[PDB]
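K.L.:
Provided herewith is a single structure, encoded as structure tokens, for subsequent inquiry.
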Amino acid sequence: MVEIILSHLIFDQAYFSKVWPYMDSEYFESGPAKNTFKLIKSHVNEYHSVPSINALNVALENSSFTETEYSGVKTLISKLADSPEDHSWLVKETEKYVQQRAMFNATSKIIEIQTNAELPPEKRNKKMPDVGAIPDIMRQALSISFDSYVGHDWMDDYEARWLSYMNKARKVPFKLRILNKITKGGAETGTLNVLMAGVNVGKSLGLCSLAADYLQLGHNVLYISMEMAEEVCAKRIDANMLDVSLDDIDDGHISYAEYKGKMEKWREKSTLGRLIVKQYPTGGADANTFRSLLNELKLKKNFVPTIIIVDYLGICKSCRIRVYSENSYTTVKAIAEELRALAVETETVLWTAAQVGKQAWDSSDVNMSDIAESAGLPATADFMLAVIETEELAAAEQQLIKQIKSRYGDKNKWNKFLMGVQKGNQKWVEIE
Amino acid sequence: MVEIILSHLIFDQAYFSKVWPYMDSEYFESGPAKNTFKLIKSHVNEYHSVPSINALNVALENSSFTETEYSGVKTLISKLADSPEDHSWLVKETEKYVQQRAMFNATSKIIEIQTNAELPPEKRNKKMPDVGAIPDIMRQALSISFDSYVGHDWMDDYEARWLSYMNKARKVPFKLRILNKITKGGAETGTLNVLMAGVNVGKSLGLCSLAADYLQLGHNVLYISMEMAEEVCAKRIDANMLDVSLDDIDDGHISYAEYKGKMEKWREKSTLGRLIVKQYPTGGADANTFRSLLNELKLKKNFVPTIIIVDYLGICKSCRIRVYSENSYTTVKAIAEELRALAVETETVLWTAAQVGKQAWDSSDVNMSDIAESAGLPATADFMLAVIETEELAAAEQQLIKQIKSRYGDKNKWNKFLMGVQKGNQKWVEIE
Amino acid sequence: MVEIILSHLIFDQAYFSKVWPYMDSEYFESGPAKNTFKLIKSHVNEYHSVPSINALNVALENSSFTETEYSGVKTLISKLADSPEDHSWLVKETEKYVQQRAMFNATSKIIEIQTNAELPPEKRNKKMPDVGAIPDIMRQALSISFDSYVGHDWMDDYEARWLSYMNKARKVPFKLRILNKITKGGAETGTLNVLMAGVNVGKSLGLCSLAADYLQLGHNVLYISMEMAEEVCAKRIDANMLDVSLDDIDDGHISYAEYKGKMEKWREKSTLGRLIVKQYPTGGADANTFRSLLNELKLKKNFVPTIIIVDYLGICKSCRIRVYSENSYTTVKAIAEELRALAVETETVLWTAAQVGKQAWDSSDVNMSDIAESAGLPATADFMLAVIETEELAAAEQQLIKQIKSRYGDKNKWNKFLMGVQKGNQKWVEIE
Amino acid sequence: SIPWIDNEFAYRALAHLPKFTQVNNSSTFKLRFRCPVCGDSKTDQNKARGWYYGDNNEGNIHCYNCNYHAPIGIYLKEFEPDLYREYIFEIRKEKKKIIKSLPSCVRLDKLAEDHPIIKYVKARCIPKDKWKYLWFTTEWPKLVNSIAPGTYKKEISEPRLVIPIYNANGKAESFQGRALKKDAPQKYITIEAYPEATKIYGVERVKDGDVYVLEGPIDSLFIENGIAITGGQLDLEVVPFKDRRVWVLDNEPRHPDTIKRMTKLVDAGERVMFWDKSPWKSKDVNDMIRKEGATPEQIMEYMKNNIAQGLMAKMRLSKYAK
DNA sequence: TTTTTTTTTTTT
DNA sequence: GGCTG
Ligand SMILES: Nc1ncnc2c1ncn2[C@@H]1O[C@H](COP(=O)(O)OP(=O)(O)OP(O)(O)=S)[C@@H](O)[C@H]1O
Ligand SMILES: Nc1ncnc2c1ncn2[C@@H]1O[C@H](COP(=O)(O)OP(=O)(O)OP(O)(O)=S)[C@@H](O)[C@H]1O
Ligand SMILES: [Mg+2]
Ligand SMILES: [Mg+2]
Ligand SMILES: [Zn+2]
């Protein structure tokens, strides 16, 4: 590994600028490698630039080495590699090499300290550190890392953090003006967002509308369905995207020509993403099967999603609980925690839906207290939008969206808003 | 000097009473000496007295040993003989020998640790300490002297206790005088302090405000967030310390010039600590994870916190429990016990958050019987606080704190004090 | 160890008195040992006294054997020396030797019986027992020991039981007249006593008051704390003993002159014991840890406790059940049984505390069914008191200690009795 | 399992391995070879710690260097799957000389009393008459090559004590040489005239009564009816007097192999000797004689009152264990 | 991964 | 020159 390290010190710039401050003579060897590194360090000190092979050989010629040292250094210099290895592997491997050598040196030093300690006090070296310095020395061996990034350091990462607030690095817009207004620019990555459906409110209509909106904005969407097949969910997606009514597809009003024309028109647009629909049996998909699905999609389909939409939280299974119940609070709390952990670890926006409490069903207003999942969903959910469908709203083709929990912004800023639900095309349109 | 040690263990009451409680089988060798000490230790355990030569070579050595071990033990026992030596030189030489053997064992153990950790996973010999805890082993080996320090005698140790009283070397004062007049000087080092607020009532505004106050007081603060990213928590801290509304940092009413100016104005102050924010997925961090994080911070960033703020106690996991339990009482109690053990081990004030019961939602008063996750959590906490701002305090930007459990003083003295919340700046101000 | 047995039969006296009745010629050997024991037994039968070495030589001379063995016997009686070994070890080793030889003889006898049974009845031996006698004689070899007492006999041992009534030898007074009245002499040794109360009610306060009262009655009290630090418990004890409020210590209203003066005034008392306060991590100590602590306390100092105050048993761990293998009931029952076993082994009064259920935290009356964790803890306890505090009681600095369980007296004579509680001084006073 | 096909497949697969040896006695199929898993000892290139046992119910391989033990099938599948598949398919497919001359040998009884080896045997305290069964050589390699050429590369002059092993007919069909020096390649180098030569010493000298089986022939010298199974594998069938023979092993109670052998003997219901009451505590008889001063008649007296068999032997063994 | 006892706890 | 489970 030392040959590679020296070669990419000589014949690279980013690697040099990254690993030079953490490079010491004692890390290499007691033979040709140490002499070569001493030549490199001397040249960089006298001339603040990376030496070339000819300059290195000139320095070796004008240097004080014996015959064996001269031969070793000459052979090593003639054995340098200009191969362009990948940067990440090179940095990680040289970090591991440096750490191993530092640990070996520290262990040898503490062994020598102990050996010197067990010697006649009249007869010992004064320069050798005392035994009490042993725990600190090993610490200096363990404090060797090319790059230190343990968490977010306030007052040490304020310039990077400001670039996050200006660039809105975490926000993902909604394509609906009202939803962008109440989220201060959309939902955030690594979040769990749920919709609470009361009486006459399907849970998959809103999820399909969000999936279509994200698809039109260029995002990779992974729709995991539980109670429905892949074809049915993709048919809801087609209804929303192709403007064809859902019943028109089953009846046969729309022909193959119009369908293919609309699909190719969408394919021509470069602002379109990819939608992958995966079906799982009811209760047969915990938030560990989703990790395997993501791994398979990344490896085989190269599909790395930014939006993950689960059809229904209640139908899912808690991996931690193992035992499954049709409508149990402990499972819903665990499922929410597991899904939010998946969202955080995958840096994706995760969407799901739940049913509101029966009292919430009868009452147009839904309270966090009036929720089927109490203290379990309004504790692990960054955003919880509530959807109300009464008779008067249904007659006007509308649904009252109420904001029950908003980690993003103030919940009471714009709490109630009317949404233009179309149940045929499975779409949400704004209301002026 | 194994032979002298064994001989004066057998044939000296004063030497025995002085050196036996500090004797261990891992000090002599891997041969006859270890077996002889095993026989002596078994006899002392069984009969609470020093064995004689007859007991050693008949009642004990006539048991089970190979031929070589039997011959070695017989030779060593026959070689034991009382020798006249001063009982100040014997104790000192035995102490030096014990210290040397402890250092040798520690060096061998850390060598084995490094060798094991160098190996790839699936063969890494679990339960063996990581490379991070090398210096603590050496430090423990250093302090292996023969001093009797078992507990705190009441009459023999009143000087150190009075020094602790006058120095007050347990209190960490708040920046709020109201929280200092009820805690009699702030929270104590090895303690677990809890906030109970509900859903979207506080419970992280309070934790962020406490972190900001501790930062302004020069303390190193470690904010481990399970429900929010590092950037959002740091944004709340920025809103608290820069006197800028949380919405202003999102819409864009604050320029980069004044942001950088305020940050540099805070930097130049010597009375400012370091705040490090680290995020973990919801339900994927235990006390062992926190210990690993602390070791990593100490080694790499040279960061030893005095305040540890866990954003939520109930969405962590138990290190001791291996199989997830649907019973929230045992899991939350175990998590709280592990967190308090970590706090008392690191001597760090540990603040966390707890969720109140749905009955307490929109309730003008919250009792200790409103704790949601577990009734064992209030038993392990050193100081709990309840936030009960229902409807009218919100209109007046107020929050009422009840002081449900107070181990620093009488909770019936100043039960309510009506804290001045500010949600835009995410801070608490007094009503002085 | 036949040489030791014979030597201590000839020379030692108390060993002879204890071991001679359980001695038979079949237990030793078929060679020189058997002949020597036969000579000793013949001499002790002729003259009812232990013979001497010269007497043994005379007996060998007058009563002769065949020279082949006679030389071995005369060289066998050349090594019997005084060798003042300890009595307990000698008795135990002799008992083990005779038990082993009895087992060997019984096995040989049953083998001989089986061999004889196989032989035809024509030539079979008549002295050998039948096969049906094989089990019972084996039992005769199983129940061989030096314990002259197998149990307690009501009529045979009426004496040595009246002695336990004149001198209590179990009662430890309480220093409080009400507790002595309801206990009829105080708590007994080898017992488990429990104070049960809600969270933040006075349990550690009561335990510290009891520890202070015991300390004033010349008792060795060991306070083992699983939650509070040693300094906090010592501060409670100082507040109880030095008549200084807790607020005074944390407000600096007491000088070092007063503190040292009061401490030395207590030291000058000849009626003062020792109070060692030991801290363990929550859930990180068991009964065996307590036994190791007691052993190291006895070794490293002249400290053998008579009172052991465990702060809370619920936050300990069982030394038999693996961690979190069983539910709360089984684990807490096992912990209580282990603590009571430790108490009966060490002959000490073991006080502890337990939590009540969530339903009893705001109740004016506490029943035995309100015990948290196991219901086997009341079964295992010997004396249980319930500490009840309400608003009216707190307004008068009083509590409602109620007898839940009493093996020392009738719980109905004085079931509920008010007790003044000075929380500032952490002291229990009795209303008079 | 199928031992023969596994042995054949192991032979085919390991024919090319380093140090490969066909260590196959009259009743066992063992293959010695250098362990390809670890290369055997790095220091010693002539070590062949890879051993395949076909005598076992399933032919199993084991290395004494890397301590790798497995069935033949596991190794075959993990190293040679090509022949492993064929083998796993085949699984269901099947579904005398007598020594007459003593060159460079002088019998001890006729040897000079001043010979140093005579002094050594006096230190060994051997009965004088027994010397008529032992010879001394100065050219043990030379003598062996004279009788069996090619045994020794060089006929170095080595003095040894040669015990010829006479059959029941009294014919020396083998000989054991004891090196006089404390240092030797082997304490007892035994060479037979033919492979089927008797492994039991003193058979021609067996008399009436119980027969005592000992370890060393020199030990058997002190004992009437003392026979010595001259090394080899302990087999009851090859041992005569199956009715009346007496087993006498060494006095090494803590030694595990000795107690293993004694357990094996007693489980066969044999009649064994016990030292649990012996006045002497040396390892063997000769050591008791030379050190404790044990005299043969005392030894016979003790042994005639210490022979146990069946359950008696088993219980007396339990105590003698440790 | 189910099954059954008992307990303790909590949520509705 | 044998020795494994
Ligand atoms: N960006 C924001 N702008 C203004 N107010 C906010 C913002 N984020 C949160 N809040 C307010 O802060 C409170 C929310 O409490 P937090 O400190 O976020 O913790 P929490 O939400 O109570 O914890 P949970 O488990 O998510 S309910 C509410 O009063 C919100 O109105
Ligand atoms: N450090 C302290 N300073 C002042 N008052 C205290 C202190 N500790 C306890 N008290 C008072 O004494 C009461 C009982 O405290 P303890 O007896 O220690 O409680 P406990 O029974 O151990 O239960 P916890 O630990 O509080 S759940 C408290 O409610 C306070 O009124
Ligand atoms: Mg929060
Ligand atoms: Mg307490
Ligand atoms: Zn190998």
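The way this entry was determined, per its header, is electron microscopy, 3.5 Å.
Any Cβ shown, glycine's included, is placed from N, Cα and C.
Here's the feature list from Swiss-Prot:
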BINDING   A:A197, A:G198, A:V199, A:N200, A:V201, A:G202, A:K203, A:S204  ATP binding site
MUTAGEN   A:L192 to Q  Partially suppresses phage growth inhibition by extra copies of bacterial AbpA-AbpB
MUTAGEN   A:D213 to Y  Partially suppresses phage growth inhibition by extra copies of bacterial AbpA-AbpB
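What does the local environment look like for each feature on the list?
P.N.:
The Cβ neighbour count for A:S204 (ATP binding site), using a 10 Å radius and every protein chain shown, is 22.
Around the Cβ of A:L192 (mutagenesis position), the same chain contributes A:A336, A:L339, A:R340, A:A343, A:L350, A:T352, A:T380, A:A381, A:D382, each under 8 angstroms and 6 or more positions distant in sequence. Reduced to three states, the DSSP call for A:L192 (mutagenesis position) is strand.
The DSSP secondary structure for A:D213 (mutagenesis position) is helix. Within the same chain, residues at least six positions away from A:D213 (mutagenesis position) with a Cβ under 8 Å of its Cβ are A:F174, A:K175, A:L176, A:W428.
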K.L.:
Among the binding-site residues A:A197, A:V199, A:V201, which residue has its Cβ surrounded by the fewest other Cβ atoms within 10 Å?
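P.N.:
A:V199, out of the binding-site residues A:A197, A:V199, A:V201, has the fewest neighbouring Cβ atoms within 10 Å.
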K.L.:
Here are the binding-site residues: A:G198, A:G202. Which has the lowest count of other Cβ atoms within 10 Å?
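P.N.:
A:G202, out of the binding-site residues A:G198, A:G202, has the fewest neighbouring Cβ atoms within 10 Å.
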K.L.:
Looking only at Cβ atoms, how many others are within 10 Å of the one on A:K203 (ATP binding site)?
P.N.:
22
K.L.:
Tell me, how many other CB atoms lie within 10 A of the CB of A:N200 (ATP binding site), whichever protein chain they belong to?
P.N.:
15
K.L.:
Could you check what DSSP calls A:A197 (ATP binding site) once collapsed to helix, strand or coil?
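P.N.:
DSSP assigns A:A197 (ATP binding site) to strand.
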